[PDB]
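S.K.: The structure that follows is given in the form of structure tokens.
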Amino acid sequence: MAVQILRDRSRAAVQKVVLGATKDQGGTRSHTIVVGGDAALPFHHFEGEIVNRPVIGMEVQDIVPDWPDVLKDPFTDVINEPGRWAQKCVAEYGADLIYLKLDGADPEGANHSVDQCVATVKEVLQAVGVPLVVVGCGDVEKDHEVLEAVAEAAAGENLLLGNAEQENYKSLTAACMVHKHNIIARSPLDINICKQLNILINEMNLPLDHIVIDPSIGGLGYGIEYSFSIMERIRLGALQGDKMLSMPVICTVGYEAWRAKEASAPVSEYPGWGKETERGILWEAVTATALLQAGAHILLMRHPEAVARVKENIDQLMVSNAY
Amino acid sequence: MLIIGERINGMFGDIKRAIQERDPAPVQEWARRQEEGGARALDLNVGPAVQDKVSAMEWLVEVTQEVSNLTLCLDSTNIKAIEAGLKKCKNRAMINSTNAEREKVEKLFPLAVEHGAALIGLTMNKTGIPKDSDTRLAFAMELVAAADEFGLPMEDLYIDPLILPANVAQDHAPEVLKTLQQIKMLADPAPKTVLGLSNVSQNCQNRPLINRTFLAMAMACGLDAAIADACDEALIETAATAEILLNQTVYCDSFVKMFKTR
Amino acid sequence: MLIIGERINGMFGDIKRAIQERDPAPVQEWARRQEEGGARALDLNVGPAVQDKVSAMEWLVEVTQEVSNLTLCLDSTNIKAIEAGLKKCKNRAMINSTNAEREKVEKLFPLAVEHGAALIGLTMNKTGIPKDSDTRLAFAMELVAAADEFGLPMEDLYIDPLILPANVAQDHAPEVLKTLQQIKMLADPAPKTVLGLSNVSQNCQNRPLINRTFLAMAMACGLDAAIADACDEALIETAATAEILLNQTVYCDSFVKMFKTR
Amino acid sequence: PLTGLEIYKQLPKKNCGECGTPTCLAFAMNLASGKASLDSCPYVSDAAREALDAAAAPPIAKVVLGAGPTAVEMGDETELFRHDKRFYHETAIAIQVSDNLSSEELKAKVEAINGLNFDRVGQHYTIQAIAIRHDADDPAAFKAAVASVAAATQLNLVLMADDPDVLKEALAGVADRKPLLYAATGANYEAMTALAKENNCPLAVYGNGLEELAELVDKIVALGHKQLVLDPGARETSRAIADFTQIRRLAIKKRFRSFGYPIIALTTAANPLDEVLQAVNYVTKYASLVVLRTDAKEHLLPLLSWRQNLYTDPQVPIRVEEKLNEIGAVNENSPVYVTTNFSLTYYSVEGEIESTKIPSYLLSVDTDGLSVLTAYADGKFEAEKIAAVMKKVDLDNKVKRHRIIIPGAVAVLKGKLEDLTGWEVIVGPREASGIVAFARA
Amino acid sequence: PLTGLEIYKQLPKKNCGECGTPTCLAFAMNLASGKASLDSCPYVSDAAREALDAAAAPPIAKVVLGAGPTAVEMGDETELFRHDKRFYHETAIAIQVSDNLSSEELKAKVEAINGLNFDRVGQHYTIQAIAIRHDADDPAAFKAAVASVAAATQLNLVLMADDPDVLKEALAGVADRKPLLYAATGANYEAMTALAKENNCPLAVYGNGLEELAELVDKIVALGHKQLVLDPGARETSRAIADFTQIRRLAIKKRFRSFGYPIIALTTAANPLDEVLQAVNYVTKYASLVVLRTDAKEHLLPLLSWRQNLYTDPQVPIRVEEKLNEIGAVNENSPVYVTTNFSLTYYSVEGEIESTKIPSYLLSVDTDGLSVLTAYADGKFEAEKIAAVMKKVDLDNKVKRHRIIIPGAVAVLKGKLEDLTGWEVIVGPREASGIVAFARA
Ligand code: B12
Ligand code: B12
Ligand SMILES: CN1c2c(nc(N)[nH]c2=O)NC[C@@H]1CNc1ccc(C(=O)N[C@@H](CCC(=O)O)C(=O)O)cc1
Ligand SMILES: CN1c2c(nc(N)[nH]c2=O)NC[C@@H]1CNc1ccc(C(=O)N[C@@H](CCC(=O)O)C(=O)O)cc1
Ligand code: SF4
Ligand code: SF4
Ligand SMILES: [Ca+2]
Ligand SMILES: [Ca+2]
């Protein structure tokens, strides 16, 4: 009779990536945040050790974002000041990381100079003491000039440079190696391209613990299950010995959740959905909650209250359920 | 797929000359070139020449684990040499092999658990090698029962239906596949399987074409391990490809390169 | 193993132009270069390029059997085009493809018994291609039940699990093999099977390595026929070697050459 | 479908050959191959019955919540991951309401519960049941509450009362319907088993821990009732994920017949925002029925959204309606875009066109769910299917200009479609993110 | 197991889902797989009992002729070709003796029938039964006929008559050894089955053609007698070969339960030499019992030799009896040759030795029947086991010399053997065809 607890032993574990440096490490940050180290399925403490809990980064742009009116409200006092923007996300809203999304680098938009993009990065480095996640706007030629110049001046800070895809990984990887920086690997909802990209980046002699996977998650209700299943498959592989899928999974819930009408549509427009306040808060929270069960290590959020609720969720899931 | 290097065998010339004069150089060199091929196991055989199987086996182990950390695979019919080799193993090893003979089972299954190693079981007895899958499967269940009887992990049991040359025993090859596929009805979880792949192309024309072809056909039937030529690059490609087609490893454009550097 | 030539398809550049301009030369050429490869059957598909099918399908049948006496295989969804093709067929015929829907069954099944041809059935429905093997088997069982209904010989029925690319549908390949393995156990005598082998390497590095490897694995599961590139020598060698390992054809030292010139 | 070992380690091990087989181990082989019947060997008893009931049966039992079109099916699952195959039955949503509330507050809350049906992305979200819990000191307040709710709502019901006498007295008038009986406990499971026996209703099994749940279930099963839903008593979301996984694992992988039933989860989060997030974890962690407290549409929408997404078959792709879809005001002189009904292709254009701003029409042609490259190669997206859909909405009257916009990918369809349609053709960008660069031009 | 198609057509056509499966066609898939038992479906005819037997039972049932050590088993074959697997039970040879012969002529013939025991090449060939036929004009002459034969031989018996009332009077005392009752016809099968039921003896079923045979079998099956042997009524060897093929094919391949029984053949060739050749065809054409009319010792040895050979195992190599085989005339002087007991290896050696007209001795050690080369690489033919058979064969006392000749394939064992043996080891030619060029030189 009796009951035996089934425990699936993991043959391997997910990589441990170090974000940021300190005074002794050659950086200027107050602390170093480590992600990964999981030796089991998401928050399964009974069959593995979850050493480092998932962290939450808040999106800060060098310019004023084109976010809906509702999302801009909690930032109105510092939304037009990146230095004061990042400083609020940490002290007030309690953020783990500062996600510096440079939309001002876009030649069609703000068209900020290369020395201006590096001025914004260096501004946040003086504002906060948390590790930074700096990615470009999306322009191939611009980001190659921006991210390179940023990595050169912010060398020693141990940042997390982002947006490196399959057809474009050569320019960014070369910068990360010389200036001792990490890198984000983006994949168009394809685990095959994801795994293949990690090989190409590593073949240039860049350590596996300096890479993080961006599966390009789908928004809630807009194909999030396509990303949910992939993130799980990556998690299984990382435990089964597949070292090319052993990189932590970063998610951009901020961009994908606030690009949906259901998040910011007024209640007067869609009476059946309800108030837009609770909806937008919960829409970004649920779309990030589900990914935590898929193995999301770094969440990139925007809404303050949405973060504060996911933070609570993480605090509860880290409570050891070991038998 | 688990590739077990079968080049370090006494039936080969250079290997046999090495053991006679205790020359580590030829043995170690093949321990590298096989590992470079993608092999994750090295089968060690002293050969029929050397009269002292016990000490010769201990020598092959102490010089192989010196330049390689792969899972060694002891290959000798003499139990006294197997246990002698297991005591010299610095890591996990494999016992090859045992049959359904109770006299062998009672003195090898406890030995496997004692050293916490893997045990390869043959589907035969004092009579010889059968043909009909119903016969081989009967011997296999005793090996499965022996694992549960002596407290051996089922995933550490490697059942070998014993493949014969495709020219003089053509009717054996399909029966081996019919055996492998029906092994999945023996236990839960089911035990692993292993084959001496090079035997299927024994004295046939174009051996590699027969080896890699049979390897793919066996993996589809659930072949979990194979003792074949680790230096055959055309074989390693097939092993990698077949593993992808079984969804045992996530696909990528460098899937062949990922198998060698796994 | 029956290899059906796939080169004659309206998706290629040469064939597409050979239909609009009505040029027999490309069609006749690929009807020979595939026969030399070892193909004993030719897949005739007008493709989505040509507007009218009935006019194009009939034109292919005449110019193909002009320089070849191989088994003709018609590939289209248009029932009118398929039936129009069987009209000008002097030799043995084969039709492709049909699904489990009764709206397709009673319009294609009796058409097969009429001209006394082979019917290639699909294990799918209007919704799409199934995932697991239990669903494919359920649809395959409907094809066998309808085969005994309209009075059709079981050896003339070809089941197609519909193989998909190993990059996007990597989890489909092991299910296709599980399907084939359980096809020869749902009926006695067991129906023959067929795959679109070349589709498993769709947009993948080293396609031939993917193709021939999957063929052997499928034949081990009981694949009686397959539609792939007959011009690939590496593929033909695998198709020949697999027959030897399945004891379907008596082994000889020239086993490769004999299957090529059967 | 049964391992030779499992069959063997359950036999007398006599090797008498009365079965027509030399040994038991050889006969175990014959059973797995079906060479002989298990009824041959006259030996053993409970072993033969337990095996047959465990062999030819699903890992998770199927217990239906009531009768009629309103009734939903719970349990019946065979997977730990949705990508391995698919998740069949969606999570049952139940809103809890106290009984110590006044009549005017009860009716007002129940009325709000009946309006928890949402409409998004051409999909329809609906809840399942309503939970009536006994909090009052008077047992008569419970029967007056359930009878009151059963009049307003037509949905399923689930009663929460410890004392069986208080339950039956309230169950009497609503016995013919669904009412799930929560919950049978190790002290009062005897009377509870009889209530669901005569009324033929599902019964909930409670147990403080993993072990206590196992012992109580086996006792209830031996009384003649199998239709059960399990409650490991996990009040913490972390303590729940572990326990909920075991029931799903042990029943499927190890064939544990005590945990071969769906799970009922209870949300304990005070904050209604934290409650939904805790519900997201449950509906993902194999929980078949969850009992919420907040009844606001602002909370149930993202929760029922994730529930729908998770339980969609990976093999069938998501598809939008085959109709012209309008973005913005649309003045009758706005551009015309043509694309596939695949849900991931459509909203690649809706989000990108609507992002630019201004009115435009967007024709989703019916590819059966296939993408533009996809339906292109499957031929379900030709110049013919497109021009025929052009006229399947009588589109020209709506728009003054005759001009349409085609995918940069399938743009080649340009010539042939511009003739059969009679409508001029402009081939856009390969990626829809260029919908901003085409309008400018 | 059984084919899913065959259980579907055996199944009805109700599609009522009472089994737990939506349709009957889907329930057929669950049965072949093993996802459900067939007892759930009530809507089944007597084909349920048919599905129980036709699937589990072997194609050809086993019926024993006689009882005890003198009992031989017929039927129980599952192969259309001996090269695939093998043929298990050999053909039962039976010699026919009439009753119209005098008592002195009856005993004198049976006396020779018991002398049909042949010993050749180390093995022993024996016949099994004796056929007693009724050719007299009075029934009472058959009772004294069987009693004379039964009290003479201890071999099996088989009586042949049409009238049951005549047969039962002669079966009274010989019933203990269960003699075969030939034959049941379409007119008296009712009285034959009843008599064969009380005595529990195998009943021979006769039928004119493959049609009347199949019908009459089912008649006896319904009565409760399943111990039957089949006689297609074919007299000519051409008719028999075809008919015996059908009884063997339909039973094995088509699961035909009317032909799922062994076959009894009757040699109808007038000439004794023609009879044996006609009997060779039968024992090859899947026959289980043949009745000859020749008692000569010259017409049985060639037939019995072919029987033993045909019913051997191919996968298993054939073994010459271990021992010493003298060739021609052996002088103590004559040379000694050692080899392997494989039939192939020693057969070739025997051909080489006798063909070159050189008197010698062949020491064929037991290698398990494996070739000298095979023994050589699997440690079955090593200088230690060979010097072991040297003293075990007792060859040392049959020669004045101490020299033994080994195969030129394993010459490498001569030295280590020369030391162990005490004899002088010479390494001959690797092929036995050059042994004659080794002797002279
Ligand atoms: C997943 C996949 C499948 C799935 C289908 C998934 C689905 N839901 O459609 C499966 C495995 C079933 C499949 C099947 C087929 N596939 Co496929 N498939 C793929 C794949 C990987 C992705 C499809 C996808 O989701 N694209 C994403 C969507 C969003 O992109 P999209 O539809 O093109 O829309 C974009 C643009 O076109 C543009 N856009 C679209 N509409 C509009 C409208 C306007 C106005 C504008 C401005 C822009 C615009 O913007 C969109 C987003 O930015 C591609 C390879 C790839 N990664 O591109 C091959 C691919 C599309 N498949 C292809 C083929 C060949 C097939 C098959 C014929 C395989 C075969 N040999 O039979 C079969 C079809 C027949 C059959 N079903 O038996 C080919 C097409 C080319 C060709 N024929 O030579 C490709 C490109 C593979 C390759 N060779 O690279 N496939
Ligand atoms: C049949 C066979 C098998 C069968 C064995 C059946 C049996 N009863 O032999 C089976 C399928 C089991 C098989 C397996 C093996 N085989 Co093998 N087998 C053969 C084979 C095909 C023919 C056997 C035969 O019937 N020979 C005919 C007999 C009559 O020949 P013979 O015994 O050698 O005797 C002749 C001569 O030596 C001479 N002679 C014999 N005695 C004497 C005495 C005197 C005084 C003289 C003068 C002459 C003489 O006369 C005979 C004919 O005229 C040969 C290839 C061949 N045709 O030559 C390989 C062969 C013998 N096998 C061989 C091998 C390798 C094996 C295996 C070890 C394979 C492996 N990797 O383990 C296994 C053995 C163990 C195992 N079972 O796993 C090798 C031996 C050389 C080698 N070591 O590489 C051969 C030669 C194949 C080859 N390499 O071309 N084998
Ligand atoms: C019997 N094989 C085997 C096994 N173990 C198991 N469980 N099963 C097996 O079939 N271990 C030993 C061997 C596998 N290893 C080998 C090693 C060499 C060759 C081989 O073909 N050797 C060459 C000799 C070349 C030389 O002497 O230089 C040959 O032609 O035989 C085959 C298989
Ligand atoms: C869908 N296949 C198929 C079938 N029939 C069945 N029952 N099942 C199938 O999957 N018949 C048609 C096709 C098989 N034949 C083919 C034909 C071409 C290619 C192929 O790979 N073509 C090239 C295109 C080259 C060009 O455009 O010039 C390719 O890269 O896809 C593969 C298989
Ligand atoms: S009759 Fe039962 S106990 Fe006896 S050997 Fe058979 S299975 Fe075992
Ligand atoms: S119970 Fe019998 S008749 Fe009814 S659906 Fe099932 S198999 Fe068919
Ligand atoms: Ca396996
Ligand atoms: Ca088959």
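Every residue, even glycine, has its Cβ placed from backbone N, Cα and C.
Pulled these features from Swiss-Prot for this protein:
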type	residues	note
BINDING	B:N96, B:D160, B:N199, B:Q202, B:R207	(6S)-5-methyl-5,6,7,8-tetrahydrofolate binding site
BINDING	B:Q202, B:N203	methylcob(III)alamin binding site
BINDING	B:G222, B:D224	Ca(2+) 2 binding site
DOMAIN	B:1-246	domain 'Pterin-binding'
MUTAGEN	B:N199 to A	20-fold decreased affinity for methyltetrahydrofolate and nearly abolished catalytic activity
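So that I understand the layout, could you describe where these features sit and how close they are to other parts?
M.R.: Neighbour list (B:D160 ((6S)-5-methyl-5,6,7,8-tetrahydrofolate binding site), Cβ cut-off 8 Å, at least 6 residues apart, same chain): B:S97, B:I120, B:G121, B:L122, B:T123, B:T193, B:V194, B:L195, B:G196. DSSP classifies B:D160 ((6S)-5-methyl-5,6,7,8-tetrahydrofolate binding site) as strand under the three-state reduction.
In three-state terms derived from DSSP, B:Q202 ((6S)-5-methyl-5,6,7,8-tetrahydrofolate binding site) belongs to neither a helical nor a strand segment and is classed as coil.
A coil conformation is recorded for B:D224 (Ca(2+) 2 binding site) in the three-state DSSP classification, outside any helix or strand.
Counting only same-chain residues six or more apart in sequence, the Cβ atoms lying under 8 angstroms from the Cβ of B:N199 (mutagenesis position) belong to B:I163, B:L164, B:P165.
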S.K.: Quick check for the class: what is the C-alpha distance, in angstrom and rounded, between B:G222 (Ca(2+) 2 binding site) and B:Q202 ((6S)-5-methyl-5,6,7,8-tetrahydrofolate binding site)?
M.R.: 23
S.K.: In Å, how long is the longest CA to CA span across B:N96, B:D160, B:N199, B:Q202, B:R207, which the record gives as the (6S)-5-methyl-5,6,7,8-tetrahydrofolate binders?
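M.R.: Across B:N96, B:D160, B:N199, B:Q202, B:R207, the widest Cα separation comes out at 24 Å.
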S.K.: Just the number: how many Å between the Cα atoms of B:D224 (Ca(2+) 2 binding site) and B:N203 (methylcob(III)alamin binding site)?
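M.R.: Distance (Cα to Cα, whole Å): 26 Å.
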S.K.: What does the structure give for the C-alpha distance between B:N96 ((6S)-5-methyl-5,6,7,8-tetrahydrofolate binding site) and B:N203 (methylcob(III)alamin binding site)? Integer Å is fine.
M.R.: 24
S.K.: If you count other CB atoms within 10 A of each CB, which of B:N96, B:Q202, B:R207, B:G222, B:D224 wins among these binding-site residues?
M.R.: B:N96
S.K.: For a Cβ distance below 6 Å to any atom of ligand 8, name the binding-site residues from B:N96, B:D160, B:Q202, B:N203, B:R207, B:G222 that qualify, or say none.
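M.R.: Going through B:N96, B:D160, B:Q202, B:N203, B:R207, B:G222 in sequence order, none turns out to be close to ligand 8.
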S.K.: Of B:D160, B:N203, B:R207, B:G222, which binding-site residues come close to ligand 3, meaning Cβ under 6 Å from one of its atoms?
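M.R.: If the test is a Cβ under 6 Å from any atom of ligand 3, the answer is B:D160.
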S.K.: What does DSSP assign B:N96 ((6S)-5-methyl-5,6,7,8-tetrahydrofolate binding site), in three states?
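M.R.: Strand, per DSSP.
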S.K.: Ligand 7 is in the model; which of the binding-site residues B:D160, B:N203, B:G222 have a C-beta less than 6 angstroms from one of its atoms?
M.R.: B:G222
S.K.: Anything from the recorded positions B:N96, B:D160, B:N199, B:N203, B:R207, B:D224 with its Cβ under 6 A from ligand 2? List those in sequence order.
M.R.: B:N199, B:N203
S.K.: Under 8 Å Cβ-Cβ from B:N203 (methylcob(III)alamin binding site), six or more apart in the same chain: what's there?
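M.R.: Expected: B:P165, B:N167.
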